[PDB]
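One structure is given here, and the rest of the page talks about it.
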Amino acid sequence: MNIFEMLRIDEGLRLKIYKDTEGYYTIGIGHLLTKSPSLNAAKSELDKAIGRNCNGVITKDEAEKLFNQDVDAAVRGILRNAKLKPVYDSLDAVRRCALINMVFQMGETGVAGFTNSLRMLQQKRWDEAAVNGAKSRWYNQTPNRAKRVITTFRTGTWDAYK
Ligand SMILES: Cc1ccc(C)cc1
């Protein structure tokens, strides 16, 4: 299993503009287009991201391109983030993936807010981190996804995904 396969399970793949769980316009494999209520704004954003007149629809190929860019962006974001980098550097391969997943989902800022959890991760206090990270809006809004990422952090294995 790898990051792409992981994220592909958690986000799905939709070729037509759709509303994510918070009601935001998205497309592909979890690619947020805009936080604005307007489908037009969404459609504009899409054309601009794709480089053509998509008319709210993209191809698999296009979805995968956006996905490749977003995953790269998440990794580079972590590596540039003063708060995130050390955590990332301290983790084993599987757990790194879990951190990449969260960042992809909620952005650097959002993840950087799990101060106490990050600290525990850094101290290799797996069980405590899992319990603390569960006390969050994130967990309460998308419990199933959250549980899968949390188990990955807790155990360092891909069990939650197999
Ligand atoms: C940021 C974060 C760290 C650890 C867990 C278990 C959940 C979230």
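Header entry for method reads X-ray crystallography, 1.9 Å.
Cβ atoms are placed via backbone N, Cα and C, with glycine included.
The feature active site, proton donor/acceptor is assigned by Swiss-Prot to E11 (among others). According to DSSP, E11 (mutagenesis position) sits within a helical segment. Proximity of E11 (mutagenesis position) to non-local residues of its own chain (separation of 6 or more, Cβ distance below 8 Å) is seen for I29, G30, given in sequence order.
Mapped onto three states, the DSSP output places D20 (mutagenesis position) in coil. Feature annotation from Swiss-Prot assigns active site, proton donor/acceptor to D20 (among others).
Under the heading substrate binding site, Swiss-Prot lists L32, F104, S117, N132. Secondary structure from DSSP puts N132 (mutagenesis position) in a helix.
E11 to N appears in Swiss-Prot as a mutagenesis experiment; the accompanying note says: Loss of 84% of enzymatic activity.
As a published mutagenesis entry, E11 to Q appears in Swiss-Prot alongside the note: Complete loss of activity.
Long-range Cβ neighbours of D20 (mutagenesis position) (same chain, at least 6 residues apart, Cβ-Cβ under 8 Å): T26, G30, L32. For the mutagenesis of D20 to C, Swiss-Prot gives this note: Nearly no effet on specific enzymatic activity. The structure shown keeps the original residue.
For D20 to E or Q, Swiss-Prot lists a mutagenesis experiment annotated as follows: Loss of 99% of enzymatic activity.
According to DSSP, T26 (mutagenesis position) is assigned to a strand segment. Mutagenesis annotation in Swiss-Prot: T26 to E, described as Complete loss of activity at neutral pH; covalently bound substrate; the structure shown retains the original residue.
Annotation of the published mutagenesis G30 to F in Swiss-Prot: Almost complete loss of enzymatic activity. The enzyme is destabilized by 1.5 kcal/mol; the original residue is retained in the structure shown.
Listed in Swiss-Prot as a mutagenesis experiment, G30 to A is described as follows: Almost complete loss of enzymatic activity. There are 20 other CB atoms within 10 A of the CB of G30 (mutagenesis position), with all protein chains counted.
One mutagenesis experiment catalogued in Swiss-Prot, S117 to V, is accompanied by this note: 50-fold decrease in enzymatic activity. Note: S117 (mutagenesis position) has non-local neighbours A129, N132, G133, i.e. same-chain residues 6+ apart with C-beta under 8 A of its own C-beta.
Here the residue is the original one, while Swiss-Prot reports the published mutagenesis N132 to I with the comment 5-fold decrease in enzymatic activity. A simple way to gauge crowding: the CB of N132 (mutagenesis position) has 18 other CB atoms within 10 angstroms, across all the protein chains here.
With a cut-off of 6 Å between Cβ and the nearest atom of ligand 1, the recorded positions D20, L32, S117, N132 reduce to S117.
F104 (substrate binding site) has a Cβ environment of 25 other Cβ atoms inside 10 Å.
Of all Cβ atoms in the protein chains displayed, 17 besides its own lie within 10 Å of the Cβ of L32 (substrate binding site). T26 (mutagenesis position) is surrounded by 20 other CB atoms, counting those within 10 A of its CB over all protein chains shown.
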